[PDB]
Amino acid sequence: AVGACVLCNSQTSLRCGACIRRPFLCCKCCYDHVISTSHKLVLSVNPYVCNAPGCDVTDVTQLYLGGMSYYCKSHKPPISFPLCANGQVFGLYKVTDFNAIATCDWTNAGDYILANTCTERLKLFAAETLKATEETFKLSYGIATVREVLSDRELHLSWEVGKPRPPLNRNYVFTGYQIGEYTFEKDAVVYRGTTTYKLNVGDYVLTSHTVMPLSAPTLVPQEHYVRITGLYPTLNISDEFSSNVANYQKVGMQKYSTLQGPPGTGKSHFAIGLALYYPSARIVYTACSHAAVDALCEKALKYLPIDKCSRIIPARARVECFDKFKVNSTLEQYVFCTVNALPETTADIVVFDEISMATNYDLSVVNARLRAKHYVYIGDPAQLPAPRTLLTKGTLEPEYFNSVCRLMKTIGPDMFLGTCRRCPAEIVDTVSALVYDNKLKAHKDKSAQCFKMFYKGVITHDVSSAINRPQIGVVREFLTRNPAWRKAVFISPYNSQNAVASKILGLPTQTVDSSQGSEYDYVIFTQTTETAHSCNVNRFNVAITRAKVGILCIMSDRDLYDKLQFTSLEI
Ligand SMILES: [Zn+2]
Ligand SMILES: [Zn+2]
Ligand SMILES: [Zn+2]
């Protein structure tokens with residue numbers, strides 16, 4: 001019951017009992033929370049409530065200080081002072097944005113906009129409130145019961161009555177009962193057991209968690225040094241990494257640094273190269289996803305001592321991680337760990353990659369568990385953000401993804417990798433104009449294997465996941481005449497479309513959001529629909545920037561189709 005205001009940092013003992021995170025408020029600000037919102041319960045060592053028997057008066061605007069206890073207007077003694085007096089609430093040591101953040105439901109984009117345009121402490125209140133609201137609601141979907149078990153990879157499901165049903169994507173992970181975590185893909189449903197337990201009938205919940213509080217800021221205050229501080233540069237750096245030396249120096253002359261790395265521009269190369277320039281430094285490589293850390297591991301396995309590297313895995317192990325480094329050895333000079341599994345340690349340089357996919361919660365967790373001399377944030381605000389499962393009204397723009405992306409979109413990034421080495425020029429040219437203001441350059445020539453076709457087709461829906469069978473049919477007609485594409489990866493914005501494409505075409509499939517950070521020779525993309533999800537420029541950017549040799553885009557949107565600097569196909 002001891003703390004300081006979360007708005008002006010004035011110590012007090014008053015906590016709001018209506019806020020889900022019960023923050024500490026001083027006497028001057030508590031008055032504005034209570035007199036401007038619906039939040040009227042104030043908490044202290046003793047609940048501010050009428051102490052008279054049988055009274056339900058909890059509104060502090062209706063309460064009075066009588067003697068040492070608190071009473072309402074119908075029970076207060078003659079000599080009593082109003083608790084809410086002189087723009088203050090009685091407490092020891094005797095706001096609009098805070099009010100919005102405290103009263104919002106996190107379903108509108110404006111909520112997330114405020115949560116990133118506010119003060120740091122407010123940013124941390126919003127983050128923890130959001131996570132809480134996300135969790136307190138994950139308990140309101142129906143439960144799953146197995147009708148019949150057909151194969152080892154497919155089941156029949158029966159859903160509970162009264163509650164809504166959660167979608168069947170990997171984003172919606174489930175805990176089985178403790179038979180292990182499970183994911184489902186949309187009659188028959190495909191099941192994926194983190195273990196090889198033969199899911200039987202009579203078996204049966206959405207994963208959840210407990211919102212631990214936060215303490216560290218999203219970004220530590222910036223520090224600009226006069227020279228490389230805390231690190232010892234080499235003087236014989238491989239020529240393969242020589243282009244990044246001027247950037248590798250800025251990292252050492254600053255507390256934190258921002259790198260915008262468009263697709264195929266060499267982000268992982270910059271990351272592992274930072275260690276070769278500082279060969280004595282302890283480096284923690286972290287990201288929110290397991291695939292990102294594994295990508296950084298695979299890159300290290302080529303340029304770094306395989307004996308100074310460790311892949312930290314959570315004891316609760318769902319996906320397969322990297323199995324070529326020492327597992328769970330925090331003592332190594334090179335530690336590769338997801339944010340949630342971060343140990344409480346120290347380092348010289350911390351590298352946080354895939355920053356577009358980070359939440360302000362993740363950023364705080366890192367600035368806490370990891371105390372370091374230099375933090376490096378690598379990503380691209382023109383790529384996809386982390387899913388905000390409560391956001392249903394409005395679109396979150398890149399400047400509101402997190403604090404780092406806001407910086408990259410407002411003041412600019414500290415470093416910008418401007419040469420794409422992966423994609424054919426046709427792709428590079430298209431994205432450079434679409435999201436990079438023509439600042440992205442192409443190293444490769446035009447492949448002449450980048451084609452586009454405008455075909456709206458027919459849109460069917462499995463619940464809400466979209467499907468366009470006619471667009472799959474067009475792809476089938478294309479594969480019969482382009483054999484070199486039988487190895488192509490099918491990519492779409494919809495899981496259901498991918499499922500239908502797997503069966504009809506036989507190609508490996510991937511959603512755009514799951515394709516992020518992956519590269520492929522040939523890519524086949526069907527927009528499937530003309531929706532805000534299907535036409536998002538970040539999503540379209542990621543999708544087409546996956547191809548190294550060729551791409552075929554079956555388009556549903558006239559604008560994005562015209563912008564594709566590809567050869568048009570007819571059929
Ligand atoms: Zn205050
Ligand atoms: Zn409140
Ligand atoms: Zn009373």
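Our numbering is plain: 1 for the first residue shown, then up by one each step along the chain.
Per the header of the entry, the method used was X-ray crystallography, 2.1 Å.
A Cβ is built for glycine as well, from the same backbone N, Cα and C atoms used for every other residue.
In the three-state DSSP scheme, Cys8 (Zn(2+) 11 binding site) falls into the coil class. Residues or ranges marked as Zn(2+) 11 binding site by Swiss-Prot on the basis of experimental evidence: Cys5, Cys8, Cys26, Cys29.
Here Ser36 (variant position) comes close to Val95, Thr96, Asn99: these same-chain residues lie at least six apart in sequence, with C-beta atoms under 8 angstroms from its C-beta. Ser36 to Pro (Swiss-Prot position 5360) appears in Swiss-Prot as a natural variant; the accompanying note says: In strain: Omicron/BQ.1.1, Omicron/XBB.1.5, Omicron/EG.5.1.
As annotated by Swiss-Prot, Zn(2+) 13 binding site applies to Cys50, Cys55, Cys72, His75, with the evidence given as experimental evidence. In the three-state DSSP scheme, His75 (Zn(2+) 13 binding site) is classed as coil. The Cβ neighbour count for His75 (Zn(2+) 13 binding site), using a 10 Å radius and every protein chain shown, is 19.
Record note (Swiss-Prot) on the natural variant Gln88 to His (Swiss-Prot position 5412): In strain: Iota/B.1.526. Mapped onto three states, the DSSP output places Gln88 (variant position) in strand. Cβ neighbour count for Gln88 (variant position) (all protein chains, 10 Å cutoff from its Cβ): 15.
Listed in sequence order, there are no same-chain residues at least 6 apart in sequence whose CB falls under 8 Å from the CB of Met212 (variant position). Listed in Swiss-Prot as a natural variant, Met212 to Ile (Swiss-Prot position 5557) is described as follows: In strain: Omicron/BQ.1.1.
The feature domain '(+)RNA virus helicase ATP-binding' is assigned by Swiss-Prot to 236-417, with sequence analysis given as support.
Listed in sequence order, the residues of the same chain lying 6 or more apart from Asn247 (variant position) and placing their CB within less than 8 Å of its CB are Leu259, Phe270, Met415. Quoted from Swiss-Prot for the published natural variant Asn247 to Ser (Swiss-Prot position 5592): In strain: Omicron/BQ.1.1.
When other Cβ atoms within 10 Å of the Cβ of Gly264 (ribonucleoside 5'-triphosphate binding site) are tallied across all protein chains shown, the result is 22. The ribonucleoside 5'-triphosphate binding site feature in Swiss-Prot is assigned to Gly261, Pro262, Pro263, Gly264, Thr265, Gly266, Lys267, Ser268.
In Swiss-Prot, the entry for natural variant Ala347 to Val (Swiss-Prot position 5692) states: In strain: Theta/P.3. The structure shown retains the original residue. A sphere of 10 angstroms centred on the C-beta of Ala347 (variant position) encloses 21 other C-beta atoms. DSSP assigns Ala347 (variant position) to a strand in the three-state reduction.
One natural variant named in Swiss-Prot is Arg371 to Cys (Swiss-Prot position 5716), and its note says In strain: Omicron/BA.2, Omicron/BA.2.12.1, Omicron/BA.2.75, Omicron/BA.4, Omicron/BA.5, Omicron/BQ.1.1, Omicron/XBB.1.5, Omicron/EG.5.1. In the three-state DSSP assignment, the secondary structure recorded for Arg371 (variant position) is strand. If you draw a 10 Å sphere around the CB of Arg371 (variant position), it holds 13 other CB atoms from the protein chains shown.
A natural variant is reported in Swiss-Prot for this position, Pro398 to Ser (Swiss-Prot position 5743), and the note states: In strain: Mu/B.1.621. Taking Cβ-Cβ distances under 8 Å and a sequence gap of 6 or more within the same chain, the neighbours of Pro398 (variant position) are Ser356, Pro381, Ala382, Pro385, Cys405, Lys409, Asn538.
Quoting Swiss-Prot on the natural variant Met408 to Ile (Swiss-Prot position 5753): In strain: Kappa/B.1.617.1. Annotation for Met408 (variant position): spatial neighbours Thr258, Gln260, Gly379, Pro381, criterion Cβ-Cβ under 8 Å with sequence separation of six or more.
Think of the gap as 8 residues with no coordinates, bounded by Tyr177 and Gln178; the Cα atoms of those bounding residues are 4 Å apart. A separation of roughly 30 Å, to the nearest angstrom, links the Cα atoms of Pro263 (ribonucleoside 5'-triphosphate binding site) and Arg371 (variant position). For ligand 3, the recorded positions lying close by, meaning a CB under 6 A from one of its atoms, are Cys55, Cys72; the full candidate list was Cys55, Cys72, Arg371. Between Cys72 (Zn(2+) 13 binding site) and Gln88 (variant position), the C-alpha separation comes to 17 Å. Other Cβ atoms within 10 Å of the Cβ of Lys267 (ribonucleoside 5'-triphosphate binding site) number 23 in total over all chains. The Cα of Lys186 and the Cα of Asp187, which border 4 unmodelled residues, are 8 Å apart. Annotation for the binding-site residues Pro262, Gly266: lowest Cβ count within 10 Å of the residue's own Cβ, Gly266. DSSP assigns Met408 (variant position) to a helix in the three-state reduction.
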